[PDB]
Structures are given as C-alpha cells and as structure tokens.
Amino acid sequence: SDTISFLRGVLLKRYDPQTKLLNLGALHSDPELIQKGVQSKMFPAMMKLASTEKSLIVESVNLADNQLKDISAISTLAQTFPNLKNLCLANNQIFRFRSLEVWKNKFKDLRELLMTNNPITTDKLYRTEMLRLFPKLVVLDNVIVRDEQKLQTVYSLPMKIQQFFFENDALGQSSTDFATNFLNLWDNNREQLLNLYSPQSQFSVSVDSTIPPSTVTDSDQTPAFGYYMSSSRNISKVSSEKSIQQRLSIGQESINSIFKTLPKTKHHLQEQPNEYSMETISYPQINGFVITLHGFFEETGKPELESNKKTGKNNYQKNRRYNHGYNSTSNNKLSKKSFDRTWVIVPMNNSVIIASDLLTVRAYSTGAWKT
Amino acid sequence: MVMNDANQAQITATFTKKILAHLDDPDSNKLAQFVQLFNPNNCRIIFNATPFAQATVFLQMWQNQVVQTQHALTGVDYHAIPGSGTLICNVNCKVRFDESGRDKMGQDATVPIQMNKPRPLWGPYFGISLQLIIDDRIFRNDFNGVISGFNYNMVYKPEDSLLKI
C-alpha cells in the first residue's frame, strides 16, 4: 500500500547497487522522512522488507553511527541475511557480552568486520570470543587474525561433486540406454522383465527408516514405508535371522512375487533429469558391469495384492495390529520417496541378463549434486 | 548354488562395522594397517564421483586434508554372486565432520606471531550410500587384499554444515 511504500522507498536510497552495500547509519537523517515529522521500534521492520523485496541482493551492511548500546534491537539480522559478509557496527558504546551471545555460530559466511572505537577493543579477552562466534572470520579491525586459505583448506574438500561418471563413452552411454529401457518398462508392465532375469538371479529390498535433518531443503518429515516393511531385508535393522532366509527371493517365480507387492511407480526421468546421479563401473573377473543409481520415484498406484488380506488377519472381526490410524512410522499412504539402486549385469551374445538386483528406499530428500 | 545361511550374514554385519572404524581413526602411525585390506595389485576406489587409481594415495588423502569424521551405520544388505566367488554389499550410513576449526594433526588456522586437547565440536549429519565389492574369503577369517571395489558417494547434504560440497 501507499502508507508502507515510503519505508520501501528509503531502503532504495540507502542501498548502493554497484558496490552491493547497504548503508544504514543515521536513519533519522533521511530527508524524505522529515515531511512526515520523524522512536526505538522500527529496526525489525526494514529487515522483514529487505527479504521480501526480491530485487536487491545484499552481502554487505554498514550499521555504524546509529546510537546503540545493546544488540537485542537488531537481533533479527541473523534471520534475514544468513550469508551476510561484511558488518560495520563501529563507533558504539556496548560493554558486555550477554546481548551479543545471540549470534552463536551464526553469520558463518561473514568474514570481515570493523568495530573500531568500541570499548570492547581494549580487553585482553577481545580475541577469544570472536574466534568461536565467527569461525570463518579472517579480518577483524583491519588486521589479519586467521590465514585466509589455510581456513578454506579445512572447511572444503579439494574437489567438486560430479553427478555422472564412467570409464568410457561407449560403456557409460550404453548403461543409460539400459536404464531408460529398464525404468520405462518398470512403470508400465511388470510382466515383460522376467526375460532379463536368470534362475540364478536374486533380488532383495532394503528400507532405511532414518529421518532426514530439517535443514535439508524439501525434506520429508512424515515418511510412510508401510508396504515395504513386510519385504524389507535389512541386516542391521531386523535380528530375526529366520526371517532373512525368507526375505531373499531367487528364481523367476520368486522375483515376480515381490514385483506385485511393491506399488506402481512413475519417474520423471528423461523429463526432469538433473536428478538421478548415476555411476557405472566394470566387473573384471566376471566381465560384467555395476550400475549404481540414486534418485526418486512417485508412487502413483497401489499394489494389486496386499499380501496381508489372503492370509493376514485371517481371524475376522478383530483388526490387524497397531491400528494404522496414523500410528507407526505413520501409515501406508502414497507419496514421493527417494531410492538408491545398484545393478550387476553380465553381457551375452544374445541379450544381457541381470545377475543381482539391490533396491534401497529412504525418505525423500534433495540431491547434493544440485546447484 | 545360491548359498544363503544366517551364519554368513552375521560376518557381513560386523565386517562393515569394522572397516568404518579404520576410516574414523585420527591416528597416523596405524594407518599402514588399513592398507593391507585393500588389494595392492588391482583396486578401483570411487569417492564422491572422482576416480582414484591407487588405494594407498587415497588413504594419505583421508589423513592430510580431511577433517575428523564419525560415521553411524543405518542399513546393510548383501548378495553372493554364484560362480564368481565374490559378493557385493550395499551400505548406508551418516557422517559428521569436526567443525571446530583444526585438522587431524592439530594445527589451527591462526598464525603464531609470538588442560589437555579441547574436545572436538561436531556438525550436522550428512548422507552416504556406499557400495563395495568383496570376495568370500572374509568368511574364512582372513583380511589381506580382500577389498576390490569401493564406491563411497553421498546423496544429500544440509545447508548449516560449514563444509562446501
């Protein structure tokens, strides 16, 4: 609206585009504000507007010469600019630390700070607090306190994550041709894939039940692995060995027995395809190759056979067990889930056949190879 | 001959928990031991999708420019390939790095121009999905040159971690 628009206007004047710096000092001296006539409460306001402007990127902030004695007034700085990198609050009369402790391990990207003429500078302990408050700081009071790179040699491994890898173009590209053939048939028709499976081939399902941290972008905090926990073969999760001997499936009939238990999927592969990092690597002694794939799929359908209706809860009246009324991991809904799949294929003159098939399903989460 | 017995399955669980321990030790003199498990003649590591020709050089990497780590198993499963005499195991685990600000040797970033060692401060959890290729002699209680494949890759990461991937 027009009434708030002036507060938006003053930020434009006090932000310098080319130098990428936002000078905030002497707020009350804005000539455009005087025609209104003018407290101690406006400081949180801007900060909210700065995030929602969506047109200016700030990475340096000057806030000296504002007449402050306590830092609680600006505590909302960490909530708007986590990647701020150059703060100047010099020429102030702060003298204690309880109001500055609010930024513990925050402003990690910040690596330059000017706090000249402050009373804190005379203390002997002056060096110690920052050294933990801002681990990546390098320059303080225009004097070097850390050896730049020496820093950026610890906090960063010496290469960059690659989303695809393969020894040769002929081998690598052929695997993608296999993967496209394998996955598109997977969603549409389960019956045809038997011809790629040997009587010696073995298949298993592994389920990871860990909850991804909340800091991961687009993290799934309510996973639902209901249909997979009757067929999951996890060594460290279940200790009932007897069950593990039954989870493993060998042969043509056994593999398709599982294939109907799992719900129908549909991947946005060759469309959205930045997501599906895959590596393939040779298998010398058996003259085969190993294809490891990481990605996600959409459970668009439900399994035809429940496997818990023809034999499960055979006694009538009484329902199953933990009342799937939201209980347990939380249910058996239908929803997006990530997966890690590895392959072992032995080539043949007629056609390739799959030796082993491992499938690992986990809660949905973003990839690390993103940009 | 699809061999599948519970006795063999137990050995796989402890062996995977054993290899991770060597990767987690900030020691340096003991590091020569972990080399013996890797195959000296032919071996094919892969760490975050960059190939390493030699296994020995990849271990001096883990001690020189990599901070202390602390893994945490969550899921393991395996499959024995008939005729091959080798088996493949799928491993999932978490990862923490010491974000205190010094490396394994114990040298800080501040330049010297002039109580014991502080306890390390750990960071957020990461995500790992590890595939490795082993032969079947591990069942026979011998661990010399038994590792032939090692695909250590990560699938997700948090934004709060100081490490840049």
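Chain A uses Swiss-Prot numbers throughout; the residues present, in order, are 101-138, 145-477.
Determined via electron microscopy, 3.8 Å.
Just so you know, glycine gets a Cβ as well, placed from its N, Cα and C.
Feature annotations, courtesy of Swiss-Prot:
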- A:224-262: domain 'LRRCT' (DOMAIN)
- A:280-467: domain 'NTF2' (DOMAIN)
- A:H400 to Y: Impairs association with the nuclear pores and interaction with MTR2 (MUTAGEN)
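Remote same-chain residues near the domain 'LRRCT' (A:224-262) are listed as 195-201, 203, 206, 209-211, 213-218 (criterion: CB distance under 8 Å, separation of at least six residues from the stretch ends). DSSP assignment over the domain 'LRRCT' (A:224-262) gives 19 helix, 4 strand, 16 coil. For the 6-residue gap in the deposited structure, the Cα of A:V138 and the Cα of A:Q145 are 9 Å apart, rounded to a whole number.
A:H400 (mutagenesis position) is surrounded by 25 other CB atoms, counting those within 10 A of its CB over all protein chains shown.
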